[PDB]
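A short worksheet on the structure shown next.
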Amino acid sequence: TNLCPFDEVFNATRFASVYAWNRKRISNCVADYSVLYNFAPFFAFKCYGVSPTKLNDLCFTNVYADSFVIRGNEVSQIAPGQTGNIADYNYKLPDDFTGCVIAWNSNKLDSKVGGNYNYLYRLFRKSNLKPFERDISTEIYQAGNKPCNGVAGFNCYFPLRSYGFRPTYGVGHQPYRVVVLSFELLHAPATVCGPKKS
Amino acid sequence: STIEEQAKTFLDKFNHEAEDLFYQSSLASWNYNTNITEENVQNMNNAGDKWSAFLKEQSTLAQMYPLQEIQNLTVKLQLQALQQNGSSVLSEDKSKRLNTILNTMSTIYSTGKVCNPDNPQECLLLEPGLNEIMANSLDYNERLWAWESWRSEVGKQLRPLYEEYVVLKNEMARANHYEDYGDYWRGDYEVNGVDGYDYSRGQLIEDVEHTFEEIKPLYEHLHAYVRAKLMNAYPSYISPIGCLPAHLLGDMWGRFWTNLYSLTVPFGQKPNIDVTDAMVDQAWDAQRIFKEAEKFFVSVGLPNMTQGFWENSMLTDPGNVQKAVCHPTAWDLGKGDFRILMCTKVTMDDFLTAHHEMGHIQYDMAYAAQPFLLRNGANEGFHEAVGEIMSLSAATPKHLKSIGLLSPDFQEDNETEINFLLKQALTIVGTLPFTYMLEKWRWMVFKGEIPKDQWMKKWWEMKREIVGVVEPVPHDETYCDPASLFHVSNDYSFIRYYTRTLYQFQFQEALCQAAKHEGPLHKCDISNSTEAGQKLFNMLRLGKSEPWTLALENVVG
Ligand SMILES: *[C@@H]1O[C@H](CO)[C@@H](O[C@@H]2O[C@H](CO)[C@@H](O)[C@H](O)[C@H]2NC(C)=O)[C@H](O)[C@H]1NC(C)=O
Ligand SMILES: *[C@@H]1O[C@H](CO)[C@@H](O[C@@H]2O[C@H](CO)[C@@H](O)[C@H](O)[C@H]2NC(C)=O)[C@H](O)[C@H]1NC(C)=O
Ligand SMILES: *[C@@H]1O[C@H](CO)[C@@H](O[C@@H]2O[C@H](CO)[C@@H](O)[C@H](O)[C@H]2NC(C)=O)[C@H](O)[C@H]1NC(C)=O
Ligand SMILES: *[C@@H]1O[C@H](CO)[C@@H](O[C@@H]2O[C@H](CO)[C@@H](O)[C@H](O)[C@H]2NC(C)=O)[C@H](O)[C@H]1NC(C)=O
Ligand SMILES: *[C@@H]1O[C@H](CO)[C@@H](O[C@@H]2O[C@H](CO)[C@@H](O)[C@H](O)[C@H]2NC(C)=O)[C@H](O)[C@H]1NC(C)=O
Ligand SMILES: *[C@@H]1O[C@H](CO)[C@@H](O[C@@H]2O[C@H](CO)[C@@H](O)[C@H](O)[C@H]2NC(C)=O)[C@H](O)[C@H]1NC(C)=O
Ligand SMILES: *[C@@H]1O[C@H](CO)[C@@H](O)[C@H](O)[C@H]1NC(C)=O
Ligand SMILES: [Zn+2]
């Protein structure tokens, strides 16, 4: 039986930024949640819709795995009903969320002496994001009332900045890999879900 | 989007970029300080110049948001900290001349030499060798020689430079609407627009002079006692109703009287508490000291160390060849990087310096959630006071005998208590008249109330009157005796040592009552009491967010 390819979205040697987060849809297969739950300390593992224990008797049409990397003290923003530079301009979760979230520390992986400027995030935007909206535009954010014609300068700034990750940071300023699962049941009669013992 | 939201958007970008650049510069400076090489010098200088340039650029960019229509006091605080021109209001010629005289004065002070009158090939510097004579010697003639020659051979070189330094600094200050350099300096205690906690820049003088008036009855009795005890070490040289000659005081200036303890000890046959051998006999190392300090800080309800503190800190002297500046400091590199740099031995004084420095580290950990510009003490005297109360509390016999460094019984006596209190008063009290008088002279000189042909006259008049010490040799207007002190020729304000000394004790008295102390105050130990930890943490976490008069109220009342 074709198992769920959770071994890739969790072992991805290179993760995606938060302003451009990765999203993988898992098709009709058998879902093994017992490969990750027994796996590791998992500094963050919060489940809202279903209880974390009974993932092996309920089924859903398709599941999405969204993957990115954020700072340590921003993991609290990945939750329905949160505000902040991440929950407003980079990644939003609807209040009726049915999936869950998990995050862990990756200081020994995504941090290098001298600065790892390959991880970006957006801190300027005209309006808030909508649930599960993804924005990759690189237009120069205009703060004042005068147009700035696509150049940086006074009252017009570049909208994206970088996490200068380094190994000599404190827990909370270190890189954390976040994977959020999202369930769905529109109308499908027989879908992907967990295995039974025979 | 009127003018205020633009300021907020500007401050966000400033915070991010400045945080990154500051981390880089601080990491470079740490790397240099813990491992002295040649490459490290320029490696740190590059980041330093980059940071300074970024700061100047942002400062000039920040002038475009006027201060008048900003309503948020936090945003106004940050913008006002970032908008201050400082120097660079002068011309280019004038600014370069100012930097030249600053460096000249510093280099004169650092490498000045005096030598024997009977063997002119024996010149001594100040640091290793003149203020060793002044600290240890008991020869009236040798002390007089050192005291006179330092001021006569090096002090006279700084007079024409100081006269120019005054003028240039006054111009730089008046070009920022300040009336003089003294007012520019006093501008650190000023508060505006809080309606209950305001504080003017000219009120500081009044508070200082009104608090000093209540210390004179104690300083007079200490002065009389020290004079009576010095009349036995230098008979026929002190008069039993006059001042004290200025060269017999314990160091080159008389800033602390702490070196007159051997002459003026009350009960010389009772050695005071010194748990040093009890530490080596129990096999104490540099890590046990800091573990005990951390346990003490957790006892009152404050957090642990950051667990990066144990890996990146240099708690011991690097052995083979890793030359480092062995000067104990607390580093706040940013982004959650707190470290301690000290070459600890196994003694009692290092056992106290550990607590003093971890106090700084705890203050830094407290306000790490504030915007970058608002990470500092409420004013210039809060940080060292918070540092000092920890060493105050951790050196009491009640704490030492609970750690295990004293015998479990150790009956104390009042004679040892008097010994201890006098050793403390020779340092804490003996330096308040000196500090007050020096900063008063400098204020009056910057203001113009002393014409430049009466500098030394007024200096020694105020020394005879306020401090109570007299010069052994007359000094005309070719000298500059103030400029022969580090803080005067290296351009540092001196009132932060007067106010801190006060705040410190206030804090202690407010923390002794929360812990329900009973006996005298000098026997307090705030350990094992979480209410004191809470009263302290309510002020530690503010930084400069609130005016200092409010933060002080959150502890003292
Ligand atoms: C994630 O990837 C790592 C590395 O590719 C996997 O580590 C492997 O572990 C197995 C069993 O312990 C070893 O036989 C391999 O040699 C390891 N790989 C390497 C490159 O040394 C790890 O198992 C992966 N995680 C999961 C859940 O599959
Ligand atoms: C102290 O600094 C010096 C000079 O920067 C370091 O010396 C060299 O550092 C390079 C850096 O990679 C090494 O590759 C060399 O092997 C070092 N040579 C020697 C003779 O030390 C030195 O390593 C630094 N000390 C510490 C403890 O980091
Ligand atoms: C402008 O002032 C308001 C209050 O005068 C600040 O509002 C505070 O915001 C912080 C976080 O942004 C909260 O923790 C506080 O609880 C808020 N206070 C109140 C009374 O609501 C606001 O932060 C200020 N602007 C900026 C940019 O800091
Ligand atoms: C800081 O210094 C500048 C000159 O270097 C002062 O002059 C103002 O500078 C701004 C910015 O270019 C101009 O818009 C004004 O027209 C200048 N003149 C004024 C305001 O009279 C500036 O005032 C100084 N700022 C402070 C706070 O002292
Ligand atoms: C330390 O305490 C002792 C005991 O209370 C003091 O000794 C007494 O002092 C009073 C005051 O002069 C005398 O009347 C008693 O006669 C003393 N007792 C004896 C047994 O002689 C001592 O004076 C105190 N010393 C200090 C410096 O406080
Ligand atoms: C702070 O309180 C703790 C807990 O009571 C004290 O530790 C105990 O002290 C008693 C008295 O000597 C000992 O009998 C116990 O063995 C200690 N237990 C532990 C776990 O240490 C501690 O001595 C107190 N510290 C101060 C300075 O009062
Ligand atoms: C501090 O660390 C020690 C381990 O050394 C642990 O036992 C204790 O619970 C910690 N306390 C806090 C407040 O972190
Ligand atoms: Zn200190």
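Think of each number as a place in line: the chain as shown, counted from 1.
Backbone N, Cα and C define each Cβ position, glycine as well.
According to Swiss-Prot, the mutagenesis experiment A:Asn11 to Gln (Swiss-Prot position 343) carries the following note: Reduced viral infectivity. A coil conformation is recorded for A:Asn11 (mutagenesis position) in the three-state DSSP classification, outside any helix or strand.
Long-range Cβ proximity for A:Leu120 (mutagenesis position), meaning a same-chain Cβ under 8 A and a gap of 6 or more residues, is found for A:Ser17, A:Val18, A:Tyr19, A:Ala20, A:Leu160, A:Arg161, A:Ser162, A:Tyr163. In Swiss-Prot, the entry for mutagenesis A:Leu120 to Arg (Swiss-Prot position 452) states: Increased resistance to neutralizing antibodies. Decreases HLA binding to NF9 epitope. Increased binding affinity to human ACE2. The structure shown retains the original residue.
Quoted from Swiss-Prot for the published mutagenesis A:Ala143 to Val (Swiss-Prot position 475): Increased resistance to neutralizing antibodies. In sequence order, A:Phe124, A:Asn155, A:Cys156, A:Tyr157 are the residues near A:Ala143 (mutagenesis position), counting only same-chain partners six or more apart with C-beta under 8 A.
Long-range C-beta contacts of A:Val151 (mutagenesis position), restricted to its own chain and to partners at least six residues apart, with a cutoff below 8 Å, comprise A:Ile140. In the three-state DSSP scheme, A:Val151 (mutagenesis position) falls into the coil class. Experimental mutagenesis at this site is recorded by Swiss-Prot as A:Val151 to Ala (Swiss-Prot position 483), annotated: Increased resistance to neutralizing antibodies.
A:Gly114 to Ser (Swiss-Prot position 446) appears in Swiss-Prot as a known natural variant, with the remark: In strain: Omicron/BA.1, Omicron/BA.2.75, Omicron/XBB.1.5, Omicron/EG.5.1. Non-local neighbourhood of A:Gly114 (variant position): A:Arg166, each in the same chain, at least six residues away, with C-beta under 8 Å from its C-beta.
Record note (Swiss-Prot) on the natural variant A:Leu120 to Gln (Swiss-Prot position 452): In strain: Omicron/BA.2.12.1. DSSP assigns A:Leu120 (mutagenesis position) to a strand in the three-state reduction.
Annotation of the natural variant A:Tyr121 to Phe (Swiss-Prot position 453) in Swiss-Prot: In strain: B.1.1.298. Long-range Cβ neighbours of A:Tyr121 (variant position) (same chain, at least 6 residues apart, Cβ-Cβ under 8 Å): A:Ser17, A:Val18, A:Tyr19, A:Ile70, A:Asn85, A:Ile86, A:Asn90, A:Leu160, A:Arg161, A:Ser162, A:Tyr163.
Under its natural variant entries, Swiss-Prot includes A:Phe124 to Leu (Swiss-Prot position 456) with the note: In strain: Omicron/EG.5.1.
Around A:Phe154 (variant position), the same-chain residues six or more apart in sequence whose CB sits under 8 Å from its CB are A:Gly144, listed in sequence order. For A:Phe154 to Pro (Swiss-Prot position 486), Swiss-Prot lists a natural variant annotated as follows: In strain: Omicron/XBB.1.5, Omicron/EG.5.1.
In Swiss-Prot, a published natural variant is listed as A:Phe154 to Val (Swiss-Prot position 486), annotated In strain: Omicron/BA.4, Omicron/BA.5, Omicron/BQ.1.1.
Mapped onto three states, the DSSP output places A:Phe158 (variant position) in coil. For A:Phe158 (variant position), the Cβ neighbour count at a 10 Å cut-off comes to 13, with all displayed protein chains included. Here Swiss-Prot notes a natural variant, A:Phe158 to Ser (Swiss-Prot position 490), with the remark: In strain: Lambda/C.37, Omicron/BQ.1.1, Omicron/XBB.1.5, Omicron/EG.5.1.
Here the residue is the original one, while Swiss-Prot reports the natural variant A:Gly164 to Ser (Swiss-Prot position 496) with the comment In strain: Omicron/BA.1. With a cut-off of 8 Å between CB atoms and residues at least 6 apart in sequence, the same chain places A:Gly115, A:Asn116, A:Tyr117 near A:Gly164 (variant position), listed in sequence order.
Those recorded positions from the list A:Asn11, A:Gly114, A:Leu120 that have a Cβ under 8 Å from chain B Cβ atoms: none. Counting every protein chain shown, the Cβ of A:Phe124 (variant position) has 19 other Cβ atoms within 10 Å. The two recorded residues, A:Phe158 (variant position) and A:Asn11 (mutagenesis position), show a Cα separation of 32 Å.
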